[PDB]
Number of protein chains: 4
Amino acid sequence: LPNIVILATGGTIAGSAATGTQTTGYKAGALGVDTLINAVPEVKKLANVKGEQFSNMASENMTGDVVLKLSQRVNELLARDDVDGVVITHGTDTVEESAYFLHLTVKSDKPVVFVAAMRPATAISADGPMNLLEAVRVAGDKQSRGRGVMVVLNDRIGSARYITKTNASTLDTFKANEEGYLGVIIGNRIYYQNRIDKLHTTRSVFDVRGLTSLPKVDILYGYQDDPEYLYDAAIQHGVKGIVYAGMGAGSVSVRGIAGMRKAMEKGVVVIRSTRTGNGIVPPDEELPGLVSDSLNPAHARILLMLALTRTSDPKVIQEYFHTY
Amino acid sequence: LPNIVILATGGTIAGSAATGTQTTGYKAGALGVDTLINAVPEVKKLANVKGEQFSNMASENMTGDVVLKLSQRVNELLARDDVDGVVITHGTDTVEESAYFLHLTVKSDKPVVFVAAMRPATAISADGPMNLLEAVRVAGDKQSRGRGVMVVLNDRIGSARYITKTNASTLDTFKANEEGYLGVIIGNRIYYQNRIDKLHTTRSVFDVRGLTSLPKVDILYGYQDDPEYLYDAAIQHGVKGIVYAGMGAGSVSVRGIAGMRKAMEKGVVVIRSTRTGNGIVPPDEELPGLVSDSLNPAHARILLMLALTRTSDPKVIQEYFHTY
Amino acid sequence: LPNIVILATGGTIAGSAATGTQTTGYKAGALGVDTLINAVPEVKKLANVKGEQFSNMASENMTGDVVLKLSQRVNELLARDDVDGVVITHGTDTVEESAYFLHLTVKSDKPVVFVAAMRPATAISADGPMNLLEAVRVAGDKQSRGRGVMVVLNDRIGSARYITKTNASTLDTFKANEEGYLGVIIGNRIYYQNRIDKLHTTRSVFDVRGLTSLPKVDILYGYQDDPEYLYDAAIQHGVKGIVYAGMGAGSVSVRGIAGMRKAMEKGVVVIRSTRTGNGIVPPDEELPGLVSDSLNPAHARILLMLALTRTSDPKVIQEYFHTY
Amino acid sequence: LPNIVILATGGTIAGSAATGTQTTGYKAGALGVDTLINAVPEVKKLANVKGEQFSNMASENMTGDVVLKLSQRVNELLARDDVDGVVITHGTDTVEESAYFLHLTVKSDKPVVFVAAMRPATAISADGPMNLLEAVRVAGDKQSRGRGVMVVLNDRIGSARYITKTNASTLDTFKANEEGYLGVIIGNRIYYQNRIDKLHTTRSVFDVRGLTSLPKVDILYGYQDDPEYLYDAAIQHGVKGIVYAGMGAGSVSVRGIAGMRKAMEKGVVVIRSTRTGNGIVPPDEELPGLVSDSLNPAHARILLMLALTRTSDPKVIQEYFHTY
Ligand SMILES: N[C@@H](CC(=O)O)C(=O)O
Ligand SMILES: N[C@@H](CC(=O)O)C(=O)O
Ligand SMILES: N[C@@H](CC(=O)O)C(=O)O
Ligand SMILES: N[C@@H](CC(=O)O)C(=O)O
């Protein structure tokens, strides 16, 4: 059997409420990893699992300094001969951010699978137990190697680069509308469909081993009447990058243009992304900043933060956006 | 034949580029309304059309003061016995905002149909001509009355309350993943599928006749490491409301909580929405602010602005979010 | 509390397998209704429920003669003052057919909610418990009246007319891509979004009280090299109608045209539907047969069977396809 | 510039109607290939194109014997040093069948791109011109090599293995809900997202050079009351295989089981697929026949026909269903 480490960070998957139908007033990140494992003893037929408690928080409180430590820990684990893969239990709300960070920074082809749940462990029809079992199956399969970081929920295997939480509250929320899933798990069998045609993991140039902090990057929304003062505030607080969750294809109002030009004059890198949820922001030399390709704003922030650890050259940063 | 006014505001539908494949370096909002009409002379078999040029701008520059005028003009037009419906040509980037504004403020059951195009008029396979023809068909059909404000592109009829631009750059971008379309136009025939179960138009309390400006509302994004200083900036600039494009189901970090509590102390109304793109943000009294129900951040901003013209009572505002 | 009858027919919701991960070799339709109710005692806080065992079969074996009796029983129940609504447990494979049959033949505005499960009751993270509780919530809410027959799974409320099983094996399979959901159930609260703009239930002309069988209707697939001999076989076995699950928009090969013309010469009514999964098959007088509007093949069969209890007139039948 | 052959077979892309809004009463496959080319002279900046007229038919009339000749011709063309790629203009209705056939039988890494249109060439906002330009762009890019056969419409590049016509009548009908697109074409640039994780073209065992006909395979639908006599008819007419477009996950009624057992006793190979549109049909040794994995019925028929040119062995055929 493969040796899988379950590295727990918190989330609703580790939530415990007073009744089976209670959806508020409980902490998302209360139960320990061994309680998760022991609720699905079937996992022991799939792998030799060892639980490690990395943190226990709601993912809306996950921070880059913590995700950096997570990446460093996972790199240490996967460097061991006695670790075949890692499953990371996490909150759903920012799992796409943490997962994409590890996608770019983990220097191994051994699987790294993020798993989460939309219902707490105490819920009627809780999804966490099956999601964890699926995640372990994926992490221990030798066919799962070399595929980049994955996010597994609801019988689907999503690439960290494409997968996003698309719905505030449903079990099927994690989708990649234009890129689909890497694979699916049906009837206790994994079906791989796609390999992502982007750089990642052992083919990624990003390395943050030995870093202890990351560049500051903020995200500003685009909308009718969007204000220039938010750009001024970000600049004043020393951001190194701004990701613009733009109207349409990174379109920018007269006010946003003024903000962006100010930022660029102070050496801030601006990435024009989109608030729409999907698709390509194409190059446009008449507008300020760089473009995000198909990265959504949350992902774009992660790639920009990592880019800024190793370059300040806009040409190189733009090329990263087209290749990672 | 029905008498339809085509009220033009700009957009890529009125864009004109130097070649058939050029997608940048042209102004979205350059062609006049009569050029659009004359490019589809078939529209004169469907309706007696009259063009009126309201504005000619890219929709990323549309502002609430201008949308207020638009609403007022459309009400004047629909008050006339010689006007059976209005088609509004507009940019795709913010059409959802303008349309939802009119959905709540137009005091007639006569059809109001927004139309737009993802490719400029000069493009190969431009979508504007057929979109405009479909929109005119919709606006003139007696079966279209009483349905709320509609957005028509790509053979689909979307409710202004549910429809959003979901993709930065595709023709099929306008979708309502959970709510579907009101109807479709296939083979020159309209097929109505749904009526929205929300208040609108003639049953809406919002009336902005005579107003000349609207309450200031900004939108802030939720993400890992989201900073409190953006709340401080918005407060300092005198916002009346803040819409939060939250992680997951309006989930809030410790920093966002501190920001939101500060804003609420100053009398700012905070609405928690979602950055995910779809779904319900459920109530949670322990978190700050009101919740957006299934309104996305752009729509939630429009409803909040209108709500604040009538009330500062949280109970009443929250009920608007559940019913409009 | 509302009085709700849970009328059980079988399905995977009532399936019981030897382990938590076994997905084959168990009978869908083994557990009794009271075992379903007793697994979710929370239901007794939502309604006064009474279980009735109508049948216990896998839904692939559900037949029109049995669905007729199901409709007749439901009508009997809803005619009672002591019944406020009904939930029908059923297999997922043909629930859309049974549900649409009841949608057209149930003469009450009281809610009728079909419910099902993709994983058996014994499965890890079984969906049936929560699906049943959601269904009971929907059936007992006074806001649910007059909406037509509903299908409830995975926090979604779908209209019987639009909802279909879109995926062979996932929990989120029931979707209506173009029409959306009537509503959703999130955080123990129902959010109604739409009302279907079609005839149903109390406004439907179809009445089958007193019938003991239905007219025979088969479905033939369209594809490259589709054979004429399948039309001959159907005609020889006495079908009254044929639904063609056509290529594209009910397109027909030379072979299919010959088969259809032969069928129509014998008095068979032919409906051209689509194998695609969605959309409108538009009228085309140059092709044989009537068109299915947006009814998929399984639904189109149900409507044709019901139509043939009332009329043989093509004009009238075609109008049913456009209104039901 | 690359040298691209445009091999025309017909379809609505080659349709010509009397007015810009006419959607019936015109032949789909009337215009010649040069007339398509001459409508988009921009193509000359992308490639040196040569048109060749293979056929001119509606795709509902495409037959396996003709697709076999199409595959043979494409193989001849791509064996030439002066051909870099091939674009095939085709009807939308069965493009997925012809494309998947070529995906398994074309013995080259040079791109083969099928292209089609939902609106005829004479239509207002006809999609064919831009679809053809995109297809030529894809066929001529050196990055497009080795990706398997592609289907290009509406700015999307779909794998022939996953893409299907999902809507009877809309421009955006070609989707792969679970597998996404291989890439997209926005702003005159190709963005590759995925590589399919299945065998195709140069790695495929299927070679039909020298064949003039193929094994007979029919498709039978699954539904309530599905009749055994259709199996008897297929058997009597000498089918070598039957693809069952099953209820749910290839579920079979008692009648279908009896039919399938009869077919198998006569040496017919039975593949259980799904009518649902998407997803995996899992193995189940208690049911008759082989399973289609995620192939939909139309694709399953194509694979089974090709498999039968080589083997009758169920173990090998089942493996093909899991790897092609
Ligand atoms: N707020 C929770 C939500 C979840 O996990 O479903 C979290 O992200 O930690
Ligand atoms: N920027 C343009 C884009 C479009 O209309 O497609 C607009 O919103 O005005
Ligand atoms: N074959 C089962 C499948 C399910 O219910 O999920 C049924 O329809 O009865
Ligand atoms: N019946 C046409 C439809 C199209 O091309 O859109 C064909 O398949 O040939």
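In order, the residues displayed for chain C correspond to 25-348 in Swiss-Prot numbering, which applies throughout.
Structure determined by X-ray crystallography, 1.6 Å.
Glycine is treated like the rest: Cβ placed from N, Cα and C.
Its Cβ placed at the centre, C:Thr36 (active site, O-isoaspartyl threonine intermediate) has 30 other Cβ atoms within 10 Å. Residues or ranges marked as active site, O-isoaspartyl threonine intermediate in Swiss-Prot: C:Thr36.
Under DSSP, C:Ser83 (substrate binding site) is assigned to a helix (H, G or I) in the three-state scheme. Taken from Swiss-Prot, the feature substrate binding site covers C:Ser83, C:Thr116, C:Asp117.
The feature domain 'Asparaginase/glutaminase' is assigned by Swiss-Prot to C:26-348, with sequence analysis given as support.
Variant annotation in Swiss-Prot: C:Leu177 to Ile, described as In strain: NCPPB 1125; the structure shown retains the original residue. The secondary structure of C:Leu177 (variant position), as reduced to three states from DSSP, is extended strand.
For C:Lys199 to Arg, Swiss-Prot lists a natural variant annotated as follows: In strain: NCPPB 1125. Around C:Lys199 (variant position), the same-chain residues at least 6 positions away in sequence with a Cβ under 8 Å from its Cβ are C:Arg180, C:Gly182, C:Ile187, C:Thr188, C:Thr190.
There are 16 other Cβ atoms within 10 Å of the Cβ belonging to C:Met288 (variant position). The note that Swiss-Prot attaches to the natural variant C:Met288 to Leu is: In strain: NCPPB 1125.
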> What does DSSP assign C:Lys199 (variant position), in three states?
Replying inline: strand
>> Sub-8 Å Cβ contact with chain D: please pick out which of the recorded positions C:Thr36, C:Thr116, C:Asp117, C:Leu177, C:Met288 have it.
In response: C:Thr116, C:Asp117
> Nearest to C:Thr116 (substrate binding site) by Cα, among C:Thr36, C:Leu177, C:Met288 (recorded positions)?
Replying inline: C:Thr36
> Of all the binding-site residues given, C:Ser83, C:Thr116, which has the fewest Cβ neighbours within 10 Å once its own Cβ is left out?
Replying inline: C:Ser83
>> At a 10 Å cut-off from the C-beta of C:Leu177 (variant position), count the other C-beta atoms across all protein chains.
In response: 28
>> Check the DSSP secondary structure of C:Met288 (variant position), expressed as helix, strand or coil.
In response: helix
>> Test of understanding: give the count of other CB atoms lying within 10 angstroms of the CB of C:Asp117 (substrate binding site).
In response: 32
> For C:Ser83 (substrate binding site) and C:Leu177 (variant position), what Cα-Cα distance in Å is obtained after rounding to a whole number?
Replying inline: 16
>> Given the recorded positions C:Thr116, C:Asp117, C:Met288, return the subset with CB under 6 A from an atom of ligand 3, ordered by sequence, or none if empty.
In response: C:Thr116, C:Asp117
> Reduced to three states, what secondary structure does DSSP give C:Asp117 (substrate binding site)?
Replying inline: coil
> Closest of the recorded positions to C:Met288 (variant position), Cα to Cα, picking from C:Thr36, C:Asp117, C:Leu177?
Replying inline: C:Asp117
> When DSSP states are folded down to helix, strand and coil, where does C:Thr36 (active site, O-isoaspartyl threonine intermediate) land?
Replying inline: helix
